[PDB]
Amino acid sequence: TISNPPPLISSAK
Amino acid sequence: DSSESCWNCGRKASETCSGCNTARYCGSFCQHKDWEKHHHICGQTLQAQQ
Ligand SMILES: [Zn+2]
Ligand SMILES: [Zn+2]
């Protein structure tokens, strides 16, 4: 029951 | 191991919270699980003045 958190960023090299 | 680990699961994470650029999660569900706790931190600057 909480707002919507920012988007996630996937990192990989 | 220290930076590479899901803040929720507790094993490993490949995603990063673009909001604070500090949180890490391996799945959309993982971020939501800890969201209740993490959100208190995310965004930086604690709610005190104004
Ligand atoms: Zn996870
Ligand atoms: Zn965050």
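For chain B, we keep the numbers from Swiss-Prot: what you see runs 510-559, in order.
A Cβ is built for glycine as well, from the same backbone N, Cα and C atoms used for every other residue.
So that you can see what the record holds, here are the features copied from Swiss-Prot:
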BINDING   B:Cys515, B:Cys518, B:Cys535, B:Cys539  Zn(2+) 1 binding site
BINDING   B:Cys526, B:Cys529, B:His547, B:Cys551  Zn(2+) 2 binding site
MUTAGEN   B:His547 to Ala  Causes unfolding of the MYND-type zinc finger domain
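Checking the binding-site residues B:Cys518, B:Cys526, B:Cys535, B:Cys539, B:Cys551 against chain A with a Cβ-Cβ cut-off under 8 Å leaves B:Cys526, B:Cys551. Each of B:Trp516, B:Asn517, B:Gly519, B:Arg520, B:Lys521, B:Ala522, B:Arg533, B:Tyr534, B:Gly536 belongs to the same chain as B:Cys515, B:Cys518, B:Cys535, B:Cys539, is absent from that list, and has a C-beta within 8 angstroms of the C-beta centroid marking the Zn(2+) 1 site. Taking the Cα atom of each, B:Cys539 (Zn(2+) 1 binding site) and B:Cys529 (Zn(2+) 2 binding site) are about 16 angstrom apart. Cα to Cα, B:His547 (mutagenesis position) and B:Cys529 (Zn(2+) 2 binding site) are separated by 10 Å. A Cα-Cα distance of 15 Å separates B:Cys526 (Zn(2+) 2 binding site) from B:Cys518 (Zn(2+) 1 binding site).
In the structure shown, across all protein chains, B:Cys526 is the one of the binding-site residues B:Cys518, B:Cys526 with the greatest number of other Cβ atoms within 10 Å. Recorded residues B:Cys515 (Zn(2+) 1 binding site) and B:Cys551 (Zn(2+) 2 binding site) have their alpha carbons 15 Å apart, per Cα-Cα distance. Long-range C-beta contacts of B:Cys529 (Zn(2+) 2 binding site), restricted to its own chain and to partners at least six residues apart, with a cutoff below 8 Å, comprise B:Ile550, B:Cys551, B:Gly552, B:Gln553. On its own chain, B:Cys535 (Zn(2+) 1 binding site) has B:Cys515, B:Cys518, B:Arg520, B:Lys521, B:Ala522, B:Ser523, B:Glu524 as residues at least 6 apart in sequence with a Cβ closer than 8 Å to its own Cβ. B:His547 (mutagenesis position) is surrounded by 20 other CB atoms, counting those within 10 A of its CB over all protein chains shown. Fewest Cβ neighbours within 10 Å among the binding-site residues B:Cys515, B:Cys539, B:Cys551: this applies to B:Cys551.
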